[PDB]
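Before any comments, here is the structure.
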Amino acid sequence: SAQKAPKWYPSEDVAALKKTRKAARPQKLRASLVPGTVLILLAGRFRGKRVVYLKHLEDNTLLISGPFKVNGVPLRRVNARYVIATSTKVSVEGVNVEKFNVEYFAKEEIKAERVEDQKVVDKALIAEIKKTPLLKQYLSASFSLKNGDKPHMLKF
Amino acid sequence: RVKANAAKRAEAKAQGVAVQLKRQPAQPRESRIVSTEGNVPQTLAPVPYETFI
Amino acid sequence: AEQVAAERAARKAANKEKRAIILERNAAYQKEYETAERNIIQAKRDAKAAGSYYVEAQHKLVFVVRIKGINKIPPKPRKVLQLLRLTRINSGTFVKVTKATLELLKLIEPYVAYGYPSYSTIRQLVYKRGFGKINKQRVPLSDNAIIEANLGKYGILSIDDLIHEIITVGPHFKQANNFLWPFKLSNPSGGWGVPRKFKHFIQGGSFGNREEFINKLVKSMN
Amino acid sequence: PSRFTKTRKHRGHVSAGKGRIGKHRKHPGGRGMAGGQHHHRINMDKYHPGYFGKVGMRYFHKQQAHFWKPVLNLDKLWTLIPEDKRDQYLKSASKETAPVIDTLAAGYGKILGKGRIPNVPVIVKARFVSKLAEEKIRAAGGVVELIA
Amino acid sequence: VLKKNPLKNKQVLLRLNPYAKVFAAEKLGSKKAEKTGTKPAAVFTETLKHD
Amino acid sequence: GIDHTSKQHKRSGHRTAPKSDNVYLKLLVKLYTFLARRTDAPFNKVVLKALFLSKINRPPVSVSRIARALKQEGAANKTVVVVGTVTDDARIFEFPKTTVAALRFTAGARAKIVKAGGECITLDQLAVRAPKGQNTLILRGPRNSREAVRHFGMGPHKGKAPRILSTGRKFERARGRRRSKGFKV
RNA sequence: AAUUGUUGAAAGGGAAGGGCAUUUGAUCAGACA
RNA sequence: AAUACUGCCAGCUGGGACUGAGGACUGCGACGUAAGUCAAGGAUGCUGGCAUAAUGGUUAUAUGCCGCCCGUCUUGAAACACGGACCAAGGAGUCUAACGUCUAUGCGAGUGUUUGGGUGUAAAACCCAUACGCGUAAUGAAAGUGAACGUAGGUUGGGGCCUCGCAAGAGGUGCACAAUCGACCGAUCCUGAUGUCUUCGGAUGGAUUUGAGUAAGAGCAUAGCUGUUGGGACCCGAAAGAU
RNA sequence: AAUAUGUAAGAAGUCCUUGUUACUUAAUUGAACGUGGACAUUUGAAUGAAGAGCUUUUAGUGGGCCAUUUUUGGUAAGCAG
RNA sequence: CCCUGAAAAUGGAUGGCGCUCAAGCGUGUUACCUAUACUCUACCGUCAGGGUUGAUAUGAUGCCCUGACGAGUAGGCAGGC
Ligand SMILES: [Mg+2]
Ligand SMILES: [Mg+2]
Ligand SMILES: [Mg+2]
Ligand SMILES: [Mg+2]
Ligand SMILES: [Mg+2]
Ligand SMILES: [Mg+2]
Ligand SMILES: [Mg+2]
Ligand SMILES: [Mg+2]
Ligand SMILES: [Mg+2]
Ligand SMILES: [Mg+2]
Ligand SMILES: [Mg+2]
Ligand SMILES: [Mg+2]
Ligand SMILES: [Mg+2]
Ligand SMILES: [Mg+2]
Ligand SMILES: [Mg+2]
Ligand SMILES: [Mg+2]
Ligand SMILES: [Mg+2]
Ligand SMILES: [Mg+2]
Ligand SMILES: [Mg+2]
Ligand SMILES: [Mg+2]
Ligand SMILES: [Mg+2]
Ligand SMILES: [Mg+2]
Ligand SMILES: [Mg+2]
Ligand SMILES: [Mg+2]
Ligand SMILES: [Mg+2]
Ligand SMILES: [Mg+2]
Ligand SMILES: [Mg+2]
Ligand SMILES: [Mg+2]
Ligand SMILES: [Mg+2]
Ligand SMILES: [Mg+2]
Ligand SMILES: [Mg+2]
Ligand SMILES: [Mg+2]
Ligand SMILES: [Mg+2]
Ligand SMILES: [Mg+2]
Ligand SMILES: [Mg+2]
Ligand SMILES: [Mg+2]
Ligand SMILES: [Mg+2]
Ligand SMILES: [Mg+2]
Ligand SMILES: [Mg+2]
Ligand SMILES: [Mg+2]
Ligand SMILES: [Mg+2]
Ligand SMILES: [Mg+2]
Ligand SMILES: [Mg+2]
Ligand SMILES: [Mg+2]
Ligand SMILES: [Mg+2]
Ligand SMILES: [Mg+2]
Ligand SMILES: [Mg+2]
Ligand SMILES: [Mg+2]
Ligand SMILES: [Mg+2]
Ligand SMILES: [Mg+2]
Ligand SMILES: [Mg+2]
Ligand SMILES: [Mg+2]
Ligand SMILES: [Mg+2]
Ligand SMILES: [Mg+2]
Ligand SMILES: [Mg+2]
Ligand SMILES: [Mg+2]
Ligand SMILES: [Mg+2]
Ligand SMILES: [Mg+2]
Ligand SMILES: [Mg+2]
Ligand SMILES: [Mg+2]
Ligand SMILES: [Mg+2]
Ligand SMILES: [Mg+2]
Ligand SMILES: [Mg+2]
Ligand SMILES: [Mg+2]
Ligand SMILES: [Mg+2]
Ligand SMILES: [Mg+2]
Ligand SMILES: [Mg+2]
Ligand SMILES: [Mg+2]
Ligand SMILES: [Mg+2]
Ligand SMILES: [Mg+2]
Ligand SMILES: [Mg+2]
Ligand SMILES: [Mg+2]
Ligand SMILES: [Mg+2]
Ligand SMILES: [Mg+2]
Ligand SMILES: [Mg+2]
Ligand SMILES: [Mg+2]
Ligand SMILES: [Mg+2]
Ligand SMILES: [Mg+2]
Ligand SMILES: [Mg+2]
Ligand SMILES: [Mg+2]
Ligand SMILES: [Mg+2]
Ligand SMILES: [Mg+2]
Ligand SMILES: [Mg+2]
Ligand SMILES: [Mg+2]
Ligand SMILES: [Mg+2]
Ligand SMILES: [Mg+2]
Ligand SMILES: [Mg+2]
Ligand SMILES: [Mg+2]
Ligand SMILES: [Mg+2]
Ligand SMILES: [Mg+2]
Ligand SMILES: [Mg+2]
Ligand SMILES: [Mg+2]
Ligand SMILES: [Mg+2]
Ligand SMILES: [Mg+2]
Ligand SMILES: [Mg+2]
Ligand SMILES: [Mg+2]
Ligand SMILES: [Mg+2]
Ligand SMILES: [Mg+2]
Ligand SMILES: [Mg+2]
Ligand SMILES: [Mg+2]
Ligand SMILES: [Mg+2]
Ligand SMILES: [Mg+2]
Ligand SMILES: [Mg+2]
Ligand SMILES: [Mg+2]
Ligand SMILES: [Mg+2]
Ligand SMILES: [Mg+2]
Ligand SMILES: [Mg+2]
Ligand SMILES: [Mg+2]
Ligand SMILES: [Mg+2]
Ligand SMILES: [Mg+2]
Ligand SMILES: [Mg+2]
Ligand SMILES: [Mg+2]
Ligand SMILES: [Mg+2]
């Protein structure tokens, strides 16, 4: 032979895992995140967009809607840590939202179901957006740090 | 101290045990109330610089 | 073959019975402690109104932590540092206060900082960094039956039983103390508060007996 | 062999095990047994006291052999009898018939007396006995016989 | 295989010392003391404010 | 770093397995390392070690030394163990019964041990008979009958035998050995 | 091999070469499945 | 009344960083009326990106910081101390005689077949009688003498074993080893019985002397590392002398 | 004086009884070695003890230099002891 | 504290630039920076303490748990190439 071969070989048998003790306990949101709050979207496709916050979905994501009609942002998933939660709020107390869950957004163009749903929600908000002036404009504008803005100083 | 360590041993065994006859270092002092009657504290100070020579 | 739950029962019900003893114990020191402490507070108060002056017992127990490093140390104190198990920098042991050690303590001020531990910092030392000497093996405490197996001899069948026999310098403080493997502190968190350390405490440095303050130091090195 | 030889271990270290200071020079102490009385006198008193100078008589032309005289004690003696014939004689420890050991035939010159042989009679042909040697033989019924 | 600190880890805190449960439970660590009003002799007070 | 109080990385300094390379020897070790881990009986730890010992620390127990050991009071029925070879000794005329466990018995020795109506047991038959070593008498030979120890510790006034290669007068018997040639030891 | 010619790439404000680390250029293994 | 300061809580709580060793179960706990549950003897859950030079390795370059020529002898070298322009290939603790400690192996009061003979498939292996060598006696310059008062002694520690006790412990025996007191043999100095070819003989009991001794043998042979000595003696090196 | 340094802090201990001899006393007097007997770990301070003891054989080294303190010669020295 | 006393040879040194209610001197209070040290974890090697021949698979100088330690010339030894 060219090499003399071990006197011992490892068991190719393969153990299983010690039974871990790490419960998936549920995530509590930071108090600034309350339904009807306008978020600022820090990263992502709709980075810099202002957006109403509807529901806290079971994968911890957040349900937002532009409304679509205002700034072009759909009912959509967004992460909670990629968001500056403002202090301006609208009453989402006549918006549906129960309909919407994780599987609602399975990957599987635009489903006609979605185009309609977008309209049931967005109509409701816009009803109530219009209840305070200028708000509807605010929501169509983006957010950018201007010169001499210091986030650690600013109030959102 | 060995002739004495005999005594304390017998005189205590023939009494009802409990003896302790190992030497122990000087233990710190206990709690005490030093009284003030006929004994008000006398305030002292440092004193200036003299020469006397 | 029974044992399955039979002898599981025969112990689990006796492991119960021990914790019963421990609770009833630890609960007792608690009373002993606060009552022992309220005593002094009323003892001082009682003298003041009476006119007099309640002088406390001299401390009976000291905690020492080695400040100075390893090298360039003269033969004699270099010996005492060993007999106090302080063979490396920032480790630290308890010492029972008696003349035949008080001289030792003297002999090595330039290299240790030391003083008077509180129940709070004896507690937080044992709990967090207290190990046992069990055929050497520097063994973490972490369960009450580690103690019991080795200091159970002399009473002491719980971690707070340890603390009690330490903080009171009771009849078995030698073996209760030496059971504890020399402590192993970090550099102080805040820093040292002196600029140069190797002066006496009184002279704005870090060594020798700083007394009541040996705590804040320790609770920063822990 | 040369592969456990330490000098193989030493390959690559300047000095070869021999110090940088004190080197491996030719003959520091002198050669051989030099300075026996001088810079090497500590080693010869102790380790070798008695070394120097004379004692006793000379003995020109001393033929060892003149003084040939192997020594066997009573201590053994019985061993000069083959084991099978041996017990035959121990048991039945009598006059009339007692073994005749010719120790000079067996190659000894003196019988000494190291200690205890049983109460069995033996006839000892020897060239020379020690007092005790001969004494102990009798007290078991033996005799010595003097021979050349 | 990994030493857990009590002090921060309530579980291990009760694997040793089960009195931790009462002590938290009875607040203990914040015990109000028997208010008294004994006042010190002026001998004490004079010679405090003396010079 | 640490003020070290004891030389670090110390080797224990006791053999831990015979240095010999004898298969049979190493088997005996496996017998007794087992026996000694699982028997809480002294005799198994003593024997285990002694099997590691070098030839110098295994002096021969003679057959007469064995004979004598039995004459101890109440010892005459014990079975003697000699971890090492056992030698014959024509100097005893009698020899008793018993049963000798040993690493080796010489030709002469088992003869005399058997001839006396006796038994010669190898160390592993003794295991079977006496797992706790019940009723053994362990003998050691004499370690300082060795020639070499004569010359150990030589030096003035130690009376301790020159390392010398011929002897006689003319051979280190003058100056420094007698009052009348310089001095004496 | 020292040393040399050509060709190719690259760096070079009083030497060259090295350590830790990363940019960029070139080149490469493995690993998906 | 408040507050400050100092101290404590096994009072609550936010942000940030690094780690994730382990690999069925087994422990100590914790919460529950309970069933079960848990953060309690070491990371899992969910979601996405690429499946490639994306990550990673090698390399050149650049940039931050750091980096004196190595070897030697020396208290101290980068040294204004020596060798070294560069490459290849040679190039230095050997062998032998005789030894110390140690270890392995054989056999063991003995041990060593190998001068030799036998013999052979022929410098091998296989076999062997007589000696010899070392050991099993010492001590004296020598003439010489030559190791048991005694269970081969007494004492004190001794592992181990034996006997009692559930056990803790108590006795019993106690090898090796060590300490000590003796006894034994030779030297030396005393002592000088019974006898006697009247000077031969030296029993006996003794002595702050002495010995590389006896006191139930440990040795012989092969081998190996280290070490010793003589040899060209780790390698190169005089000025000289000689025929 | 300070600093430095000898010894001691028990089981190889302590107490009773009364054995040996040629030393020794006026003397069974004493000395020395003993048999029999009484008392255990608070059995005779503290702290430590990754144990303690023991033997054999062999390397290198045997140019030393510095610092604080004490200190000799020298005016001194990066001098010499 | 400052000034005078205060004189040497290439051009040059609070380390440099520079600094004057200091970036100077004495002293106090905090915060902050960073060693191969300290604390915690991981891995390597060393030393030690334990566990494990029970067959019917693979190493018994092996396997498994555990703790502590790691400077190095001359020099020793070891295990390897
Ligand atoms: Mg779970
Ligand atoms: Mg939460
Ligand atoms: Mg929160
Ligand atoms: Mg718009
Ligand atoms: Mg102490
Ligand atoms: Mg002390
Ligand atoms: Mg003091
Ligand atoms: Mg900090
Ligand atoms: Mg802070
Ligand atoms: Mg600080
Ligand atoms: Mg400073
Ligand atoms: Mg300093
Ligand atoms: Mg800390
Ligand atoms: Mg070879
Ligand atoms: Mg090799
Ligand atoms: Mg050789
Ligand atoms: Mg080497
Ligand atoms: Mg090498
Ligand atoms: Mg050497
Ligand atoms: Mg050289
Ligand atoms: Mg030198
Ligand atoms: Mg000399
Ligand atoms: Mg001569
Ligand atoms: Mg002559
Ligand atoms: Mg002559
Ligand atoms: Mg002779
Ligand atoms: Mg003999
Ligand atoms: Mg005689
Ligand atoms: Mg051995
Ligand atoms: Mg022996
Ligand atoms: Mg001999
Ligand atoms: Mg020798
Ligand atoms: Mg001689
Ligand atoms: Mg003299
Ligand atoms: Mg230039
Ligand atoms: Mg696959
Ligand atoms: Mg406060
Ligand atoms: Mg708190
Ligand atoms: Mg993991
Ligand atoms: Mg893992
Ligand atoms: Mg409950
Ligand atoms: Mg759980
Ligand atoms: Mg790729
Ligand atoms: Mg890449
Ligand atoms: Mg690829
Ligand atoms: Mg990538
Ligand atoms: Mg790609
Ligand atoms: Mg290139
Ligand atoms: Mg490079
Ligand atoms: Mg530099
Ligand atoms: Mg070089
Ligand atoms: Mg010089
Ligand atoms: Mg210098
Ligand atoms: Mg150099
Ligand atoms: Mg120079
Ligand atoms: Mg030169
Ligand atoms: Mg040159
Ligand atoms: Mg070459
Ligand atoms: Mg050469
Ligand atoms: Mg050797
Ligand atoms: Mg052998
Ligand atoms: Mg013989
Ligand atoms: Mg041949
Ligand atoms: Mg031929
Ligand atoms: Mg033949
Ligand atoms: Mg023949
Ligand atoms: Mg022969
Ligand atoms: Mg001899
Ligand atoms: Mg003799
Ligand atoms: Mg003579
Ligand atoms: Mg004569
Ligand atoms: Mg006699
Ligand atoms: Mg006699
Ligand atoms: Mg005696
Ligand atoms: Mg006994
Ligand atoms: Mg004599
Ligand atoms: Mg003589
Ligand atoms: Mg001799
Ligand atoms: Mg012998
Ligand atoms: Mg031998
Ligand atoms: Mg051989
Ligand atoms: Mg040589
Ligand atoms: Mg010439
Ligand atoms: Mg000449
Ligand atoms: Mg004084
Ligand atoms: Mg002293
Ligand atoms: Mg009498
Ligand atoms: Mg007695
Ligand atoms: Mg003590
Ligand atoms: Mg201790
Ligand atoms: Mg130990
Ligand atoms: Mg030496
Ligand atoms: Mg030497
Ligand atoms: Mg000299
Ligand atoms: Mg020397
Ligand atoms: Mg020299
Ligand atoms: Mg001075
Ligand atoms: Mg000088
Ligand atoms: Mg000023
Ligand atoms: Mg110049
Ligand atoms: Mg200046
Ligand atoms: Mg500066
Ligand atoms: Mg400045
Ligand atoms: Mg200042
Ligand atoms: Mg602060
Ligand atoms: Mg600040
Ligand atoms: Mg460092
Ligand atoms: Mg590090
Ligand atoms: Mg093992
Ligand atoms: Mg090293
Ligand atoms: Mg050297
Ligand atoms: Mg290796
Ligand atoms: Mg090789």
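Chain E is numbered as in Swiss-Prot; the shown residues are, in order, 312-362.
Header entry for method reads X-ray crystallography, 3.3 Å.
Cβ atoms here come from the backbone N, Cα and C positions, even for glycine.
Applying an 8 A CB threshold to same-chain residues 6 or more apart, the list for E:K314 (mutagenesis position) is empty. The DSSP secondary structure for E:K314 (mutagenesis position) is coil. Swiss-Prot gives this note for the published mutagenesis E:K314 to A: Significantly diminished nuclear localization; when associated with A-315 and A-319.
Under the heading of mutagenesis, Swiss-Prot lists E:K315 to A and annotates it as follows: Significantly diminished nuclear localization; when associated with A-314 and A-319. Listed in sequence order, E:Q322, E:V323 are the same-chain residues six or more apart from E:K315 (mutagenesis position) with CB atoms under 8 A from its CB.
Neighbour list (E:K319 (mutagenesis position), Cβ cut-off 8 Å, at least 6 residues apart, same chain): empty. Here the residue is the original one, while Swiss-Prot reports the published mutagenesis E:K319 to A with the comment Significantly diminished nuclear localization; when associated with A-314 and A-315.
Residues within less than 8 Å, Cβ to Cβ, of E:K332 (mutagenesis position) and separated from it by at least 6 positions along the same chain comprise E:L325. Experimental mutagenesis is annotated in Swiss-Prot for E:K332 to E, with the remark: Leads to an inefficient release from ACL4 with a delayed assembly into the 60S subunit; when associated with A-334.
In the three-state DSSP assignment, the secondary structure recorded for E:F334 (mutagenesis position) is helix. Note: E:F334 (mutagenesis position) has non-local neighbours E:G340, i.e. same-chain residues 6+ apart with C-beta under 8 A of its own C-beta. Here the residue is the original one, but Swiss-Prot notes a mutagenesis experiment at this spot, E:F334 to A: Leads to an inefficient release from ACL4 with a delayed assembly into the 60S subunit; when associated with e-332.
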Quiz item: What subset of the mutagenesis positions E:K314, E:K315, E:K319 has a Cβ positioned less than 8 Å from a Cβ of chain C?
Solution: E:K314, E:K315
